[PDB]
Amino acid sequence: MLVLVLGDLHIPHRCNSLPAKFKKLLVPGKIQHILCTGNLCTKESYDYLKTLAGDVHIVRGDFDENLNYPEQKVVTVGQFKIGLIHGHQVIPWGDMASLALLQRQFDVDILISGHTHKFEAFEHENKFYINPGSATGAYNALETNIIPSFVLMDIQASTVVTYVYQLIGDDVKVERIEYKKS
Ligand SMILES: [Zn+2]
Ligand SMILES: [Zn+2]
Ligand SMILES: [Zn+2]
Ligand SMILES: [Zn+2]
């Protein structure tokens, strides 16, 4: 069962729409789940996504005006606990109460967040971490040379393969990753 992990689009603000070369691999009736790290910044996009799959999970990010979007979802997909948070939040450490509701977010197998726009994926101590980067390769306060990416995930048994699509000029190069959990 296959999962589209993406987000940080910023449409239409930090680009006019999805990179053509991308929407060309996003076909409806292929993706079971979508986990979106927020920042579509519009309805247009929510519906585009709702087409590729029915199971859409999106979370409220920085300045996301929709309030029916939870600040943090924890979704089970197969036997995988998958945390999902926009990733701007940054929780004041010294607020211990705030901290304790985070041992929920850390107690997951896949951690997804975004907002940084810099892609990122890896294993660490029998947990997988993922920032799907920006699907529209949008800019933030820092730099501007930022590779558009998104991640698909094949979840089966206790194995997850994570495909990282990133648009690097002309090509679209796919980094494949085998997360297995003991
Ligand atoms: Zn963003
Ligand atoms: Zn925006
Ligand atoms: Zn779901
Ligand atoms: Zn953000």
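Counting begins at 1 with the first residue displayed.
This deposition comes from X-ray crystallography, 3.2 Å.
Cβ atoms here come from the backbone N, Cα and C positions, even for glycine.
These come from Swiss-Prot:
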MUTAGEN   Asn39 to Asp  Decreases interaction with VPS35
MUTAGEN   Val90 to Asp  Decreases interaction with VPS35
MUTAGEN   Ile91 to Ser  Disrupts interaction with VPS35
MUTAGEN   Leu152 to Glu  Disrupts interaction with ANKRD27
Note: among mutagenesis positions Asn39, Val90, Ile91, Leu152, least Cβ-dense neighbourhood at 10 Å is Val90
Candidates near ligand 1 among the mutagenesis positions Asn39, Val90, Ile91, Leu152, judged by a Cβ under 6 angstroms:
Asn39
CB < 6 Å to ligand 2, subset of mutagenesis positions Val90, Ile91, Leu152, seq order -> none
To the nearest whole angstrom, what is the C-alpha distance linking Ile91 (mutagenesis position) and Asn39 (mutagenesis position)?
19
Of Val90, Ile91, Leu152, the mutagenesis positions whose C-beta sits under 6 angstroms from any atom of ligand 4 are none
Using DSSP reduced to three states, classify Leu152 (mutagenesis position) as helix, strand or coil.
strand
Please report how many Å separate the Cα atom of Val90 (mutagenesis position) from that of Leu152 (mutagenesis position), as a whole number.
26
Quick note, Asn39 (mutagenesis position) and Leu152 (mutagenesis position): C-alpha atoms separated, nearest Å, by 18
